[PDB]
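Inspection log for the structure reproduced underneath, given as structure tokens.
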Amino acid sequence: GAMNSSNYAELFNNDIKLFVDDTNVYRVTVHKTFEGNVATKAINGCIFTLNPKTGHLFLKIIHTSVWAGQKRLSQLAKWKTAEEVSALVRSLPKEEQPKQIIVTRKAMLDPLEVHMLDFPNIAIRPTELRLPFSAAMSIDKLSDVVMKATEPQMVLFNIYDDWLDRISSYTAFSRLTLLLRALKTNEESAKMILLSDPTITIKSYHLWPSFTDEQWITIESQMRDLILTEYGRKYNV
Amino acid sequence: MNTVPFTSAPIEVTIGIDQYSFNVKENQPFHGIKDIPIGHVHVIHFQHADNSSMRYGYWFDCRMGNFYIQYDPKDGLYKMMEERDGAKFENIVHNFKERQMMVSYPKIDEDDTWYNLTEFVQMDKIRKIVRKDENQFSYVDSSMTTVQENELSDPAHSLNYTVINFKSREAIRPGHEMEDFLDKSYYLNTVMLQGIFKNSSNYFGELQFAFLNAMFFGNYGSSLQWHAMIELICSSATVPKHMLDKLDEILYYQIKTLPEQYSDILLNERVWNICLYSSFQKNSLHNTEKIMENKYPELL
Ligand SMILES: COC(=O)CN(C)C(=O)c1ccsc1
């Protein structure tokens, strides 16, 4: 059924699974027209499809041309997401196909179930977890490839860099969600925490800085402080 | 006018004939029902006074044979049987009619209710939903499950309604996923009407039979089927106009006949609110919307 805190360890077992987040598929800026009306202008988007055990991220870039001449774009975006996820599954060898796909938003359930009717053994599940994957576009290298795209494109990343050489998947996912939650809550402060030290850099082939184990402990504490600080600011606590 | 004679009434029972019903006491001198209108299917149904469990009954058409009811004390129910000896049957009916031991089918002249509820219902189609080929009449009861219910367990005792499943490969063309899911016209017109039912009259016949089994027996799977067949039409943007107008009539008389006190168990809020207020056909069912709003405003 639904994925929650009670069955959280399931994320890191040996059954292949993918999270799908569609929050950045259809992106717009809202502006005034010359006549004083309001209009939207779409910008490039992306599907965030993530294997939480391995860190493999299938980033399908949604180019704005896919919306041209289409109506009800917020509805269409869910079905386009489901179409692209189904196409990805079919593109994978059988032994790499997921046994479960967990959607971060319940409105994705029916579009994905319908697109996956040919795969009756792949469970489509919601989750009760509030996952911060909308903040993926706060990761500079992901945002850059999305905004530079001139056509539909799939780009593959490992969202954990090389962390699994030193930590478990459970700890890696915990770090990722903390970092993403911090970037979502206060993007400027989170980026300052991550980059303030000139001596620590991001490898060309990585998304995050090359922190030692002890430095990651400091960073994680600073991210938790940021989240708590923002909570106090928001609620006057 | 035809008759269903009864050998006797050895157990106290509420007897239904179509939309009518009456109580028979234990060992009362009751010998059957006369003046049954020729030209329609009928249903004769039963609910025992000492055990309201299992409503059950028989769909029949008097043009297809001479049928009578006799209590079986081993199986504990009133059974329908066919008499092949026509002279014997005429003699038995005349004796009962002479002794005034029969109730008269109590149809008012102005009253087209039963025709309106069974307009498209045919005995030959009932016998394909209810499979018992050795009899010309069909037994149904409160507890019989449908083929679809049995996929999600005795196959010989099932209601073989046409399976409708909005999230099935049958309902969704590859490459038309969004289109076919949000607009069920393909599934309605090509798969169901052209493909399976052949025409709208057969579709409406099954819809009407499903409603009647839900209402007279409290058969839950029949109610599911009735609502699915409504929702399939309402959720289709392209429906022939004659079908929409006929569906409005069909549903109006169904809602009109439903007992007010059974509405909580016979009507699905989601389906009805969706059909009347959100669906493609929200403005095509004028008579049904008017009776629903005046009779069951709480459901909505
Ligand atoms: C209603 O039609 C019936 O045939 C009922 N029945 C069998 C009798 O009344 C009967 C026949 C032979 S001795 C009693």
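FYI, residue positions are counted from 1 along the chain as it appears here.
If you check the header, you will see the structure was determined by X-ray crystallography, 1.5 Å.
Placed from the backbone N, Cα and C atoms, the Cβ positions cover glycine too.
Database features, via Swiss-Prot:
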type: MUTAGEN; residues: A:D21 to N (Swiss-Prot position 1853); note: Reduced growth at 30 degrees Celsius. Strongly reduced growth at 16 degrees Celsius
type: MUTAGEN; residues: A:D22 to N (Swiss-Prot position 1854); note: Reduced growth at 30 degrees Celsius. Strongly reduced growth at 16 degrees Celsius
type: MUTAGEN; residues: A:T23 to A (Swiss-Prot position 1855); note: Reduced growth at 30 degrees Celsius. Strongly reduced growth at 16 degrees Celsius
type: MUTAGEN; residues: A:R105 to K (Swiss-Prot position 1937); note: Severely impaired growth. Reduced growth at 30 degrees Celsius. Strongly reduced growth at 16 degrees Celsius
Protein Cβ atoms within 10 Å of A:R105 (mutagenesis position), excluding its own: 17
Fewest-neighbour residue among mutagenesis positions, criterion Cβ within 10 Å, set A:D21, A:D22: A:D21
Collapsed DSSP category at A:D21 (mutagenesis position): strand
Residue pair A:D22 (mutagenesis position), A:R105 (mutagenesis position) - Cα distance, angstrom, rounded: 8
Cβ neighbours within the same chain of A:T23 (mutagenesis position) - under 8 Å, at least six residues apart: A:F48, A:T104, A:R105, A:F133, A:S134
